[PDB]
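Okay, structure first, notes after.
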Number of protein chains: 4
Amino acid sequence: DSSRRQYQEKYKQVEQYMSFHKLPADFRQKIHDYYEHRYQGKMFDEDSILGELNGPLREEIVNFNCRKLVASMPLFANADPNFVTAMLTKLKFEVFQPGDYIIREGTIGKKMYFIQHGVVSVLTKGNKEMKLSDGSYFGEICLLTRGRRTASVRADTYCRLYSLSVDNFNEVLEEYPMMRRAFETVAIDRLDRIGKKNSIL
Amino acid sequence: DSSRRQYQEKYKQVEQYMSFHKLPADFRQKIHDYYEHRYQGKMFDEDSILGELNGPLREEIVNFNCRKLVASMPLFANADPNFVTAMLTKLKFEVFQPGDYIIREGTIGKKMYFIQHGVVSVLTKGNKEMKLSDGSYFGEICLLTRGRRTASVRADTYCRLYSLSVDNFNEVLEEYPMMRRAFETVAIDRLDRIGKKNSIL
Amino acid sequence: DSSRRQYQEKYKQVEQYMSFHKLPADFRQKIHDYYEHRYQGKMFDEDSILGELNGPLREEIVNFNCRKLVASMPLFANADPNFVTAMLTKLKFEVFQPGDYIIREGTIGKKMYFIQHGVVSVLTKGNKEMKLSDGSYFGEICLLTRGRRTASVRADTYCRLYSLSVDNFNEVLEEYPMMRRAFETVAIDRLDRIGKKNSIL
Amino acid sequence: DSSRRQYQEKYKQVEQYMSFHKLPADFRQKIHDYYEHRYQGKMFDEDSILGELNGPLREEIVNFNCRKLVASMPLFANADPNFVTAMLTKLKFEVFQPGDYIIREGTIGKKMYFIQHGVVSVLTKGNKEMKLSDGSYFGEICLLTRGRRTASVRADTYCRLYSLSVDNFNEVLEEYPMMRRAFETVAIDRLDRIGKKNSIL
Ligand SMILES: Nc1ncc2ncn([C@@H]3O[C@@H]4COP(=O)(O)O[C@H]4[C@H]3O)c2n1
Ligand SMILES: Nc1ncc2ncn([C@@H]3O[C@@H]4COP(=O)(O)O[C@H]4[C@H]3O)c2n1
Ligand SMILES: Nc1ncc2ncn([C@@H]3O[C@@H]4COP(=O)(O)O[C@H]4[C@H]3O)c2n1
Ligand SMILES: Nc1ncc2ncn([C@@H]3O[C@@H]4COP(=O)(O)O[C@H]4[C@H]3O)c2n1
């Protein structure tokens, strides 16, 4: 009701904004498609909503909502549930469209991404062309080294992702420094298979 | 009027959110029950409201609202009224349900809690099983030592609590360092009766 | 229209809040009176409003609104108009009721106050009983020394004041350190006539 | 619809605010004119709007909206598109009226300005009287030296500008320190032709 009415009303304002700025018809369609995928006809102020509840219910809700994400990703599946919960409560849902460059090589990285659904392509000068899909994550290397991105990552399909900011990543690893090692091992494995070696891990 | 209408409208959005995420019927009931207890059919933007007033009226209102809390808790009852007021204006009302773990042992603590109404259980590896009830507080030990929580605390009944963040606790003790001692003495007493000794107090 | 309707609607929510907390009839009247004095039947989101404009119009508006304040107070009347403007744009309007203690001796001070209209009483252990009225200011001593308040200040009548936070005071004196001296001289004069001497000025 | 209704409604609140403060008729007209120029009958919460989208669409939208600004200004036209995008996403649209002093000499500078449309006059004690117009920028010297403004800049016509804060300027030059040199060269050229020499560039 108010959730479906909010979607319509908010989308209307998007239409008037695009009209005001005279965006072309293809660009408008693209934005429309993204809106459909990202919100699916409803809008919630999830912040305000979760902010009315308490810690325990928020945590119970986030665990319920991400059951498949958690169970399909060994890093989350085998870890301390308190660590899992601390990660989940800071994740932000994002949708990307095919061809979008989620991450650009060389740039400075402020987030990593957990793939709920979709396929992306890790691209590099080298020619290394590796896919990643449901149950994996990426963008973690630059958060561990605080270097620049080691590759570009491009959306092949529509991608439903959950992002985690560099600040929250670090706040979580402060409390659970055990799990930093689990990220570094895979990060090393991955760099290894694109002729890279970082002494920082 | 607008306060009762706000509750209904806000709860409706909660229902649509739960529906959207397909939460089970028991979880929905649990969230409904919490809402009833936490808001009791009305919603106020207490922030905005208090922000329209001045310092003196805010302080007069918070003292009126917490008269029983203040008078039933010797730490507040016997102290400097300016200290009391400074604590009260920073307290945040929270409701917990039976079985909820308000605090987990070993974790890092960012708040303590004053019990307006309810019973909680301080749980520890040891086997020490102590209850606390109306007029007491907990969660203070980790704010004084900045260690990890010394025990878990679990709600036995519905609990009406007022929380105080670690930042506000410290801002208040900066202005009134006299009262830090009053927290440390009880903290020592409590650690003593669970075979703990911290040299930090 | 929407400004008068906002006042009514906002006051209604205040009434429901007071009712919810069961405040006594005298306290309710007091809050009602304050509301009348503070808002005079209208409410504006002056922030949002001024935020739609630019720097030059904001500055022109604040100067227009405070013409009598500026012209009646020699510190503002004789100074650099850019300094005046920088002070004015950071001032916050506040109303106090008779008997209110605006400032308490011994406490830590985070603001000073410019009197638009009203009489206050500077009170001290000593017995020094000095009035201040339209065109003067107070609360500046603790901002210059960062000590504790040197006296208590109490509202004799309804007081229309403009407050300035310690952060903004300092940001303004950074840009115009010339004017710090003008505050210190009066501050010294005032301390002198209550048997105080601070070497910090 | 809601965008045109928002403009009207917001302007109405401006009228009631001006009425409340008893602004004169000329000042009211001036504010009305600014509103027309600045919003052109529509209001969007561009923040909220762009915040519903993702990084790639925001970036695509900002590039589309500023095509003429980017293509007419060699600094942007010939640079790395990622640098351009990083600048554009932080720019804030502002409108100034004829006679307005956008920048005052001697003051401390917290922003620079890119001229979308309009003519301004760089004024100095000296007597140097230089115009700048569509496709140029100003206010950059104080951001590079962190001194005081080297001149005053005054609007000759209505000016459509995009401002960039000192914090964002620096965050962008951190990532692309190559382009600081491009600002310094012009800054030196400009100081040279008003008998100034700063060793800081
Ligand atoms: N699967 C795979 N293989 C080799 C790789 N080299 C880099 N990456 C991912 O691309 C990412 C590019 O961003 P980042 O360097 O922050 O983290 C990098 C890794 O997640 C790789 N991913
Ligand atoms: N009553 C009681 N007795 C022994 C205790 N040992 C610890 N606590 C409380 O449990 C709390 C667990 O969180 P914390 O360690 O921050 O503060 C601790 C105390 O408030 C105790 N409370
Ligand atoms: N008029 C007057 N005379 C002696 C005073 N001694 C202190 N004050 C004011 O009371 C104020 C109490 O707060 P503060 O010490 O921050 O600044 C102090 C002065 O403005 C005095 N005001
Ligand atoms: N065109 C031109 N010529 C000489 C100049 N000397 C200073 N400026 C501009 O005026 C500006 C005044 O603000 P700022 O000193 O921060 O940057 C300065 C320059 O953009 C000048 N602009």
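So for chain B, numbering is Swiss-Prot's, and the shown residues are 443-643, in order.
Method reported for this entry: X-ray crystallography, 2.1 Å.
The backbone N, Cα and C atoms fix where each Cβ goes, and this holds for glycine too.
Here is what Swiss-Prot records for this protein:
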| type | residues | note |
| --- | --- | --- |
| BINDING | B:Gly581, B:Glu582, B:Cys584, B:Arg591, B:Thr592, B:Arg632 | 3',5'-cyclic AMP binding site |
| MUTAGEN | B:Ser594 to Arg | Shifts channel activation to more negative voltage, slows channel opening and speeds up channel closure. Reduces sensitivity to activation by cAMP |
Could you list, ordered by sequence, which of these recorded positions: B:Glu582, B:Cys584, B:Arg591, B:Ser594, B:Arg632, have a Cβ under 6 Å from ligand 2?
B:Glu582, B:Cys584, B:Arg591, B:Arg632
Can you see whether DSSP assigns B:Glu582 (3',5'-cyclic AMP binding site) to helix, strand or coil?
coil
Short-range recorded positions relative to chain A, from B:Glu582, B:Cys584, B:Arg591, B:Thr592, B:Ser594, B:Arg632, with Cβ separation under 8 Å
none
Extra residues within 8 Å (Cβ to Cβ centroid of B:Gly581, B:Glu582, B:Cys584, B:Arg591, B:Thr592, B:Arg632), 3',5'-cyclic AMP
B:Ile545, B:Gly551, B:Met554, B:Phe580, B:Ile583, B:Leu585, B:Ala593, B:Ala629
If you compare CA-to-CA distances from B:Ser594 (mutagenesis position) to each of the binding-site residues B:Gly581, B:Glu582, B:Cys584, B:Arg632, which comes out shortest?
B:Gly581
Other than its own, how many Cβ atoms are within 10 Å of the Cβ belonging to B:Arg632 (3',5'-cyclic AMP binding site)?
19
Can you count the other CB atoms that lie within 10 A of the CB of B:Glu582 (3',5'-cyclic AMP binding site)?
21
Packing count at B:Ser594 (mutagenesis position) (other Cβ atoms within 10 Å of its Cβ)
17
Express in Å, rounded to the nearest integer, the largest CA to CA distance found among the 3',5'-cyclic AMP-binding residues B:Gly581, B:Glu582, B:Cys584, B:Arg591, B:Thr592, B:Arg632 named in the record.
13
Excluding near sequence neighbours, so keeping only residues 6 or more apart in the same chain, what lies with its CB under 8 A of B:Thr592 (3',5'-cyclic AMP binding site)?
B:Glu547, B:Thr566, B:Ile583, B:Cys584, B:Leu633, B:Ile636, B:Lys638
For B:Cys584 (3',5'-cyclic AMP binding site), just count the other CB atoms lying within 10 A of its CB, please.
21
Cβ density check for B:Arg591 (3',5'-cyclic AMP binding site), other Cβ within 10 Å (all protein chains) comes to 17
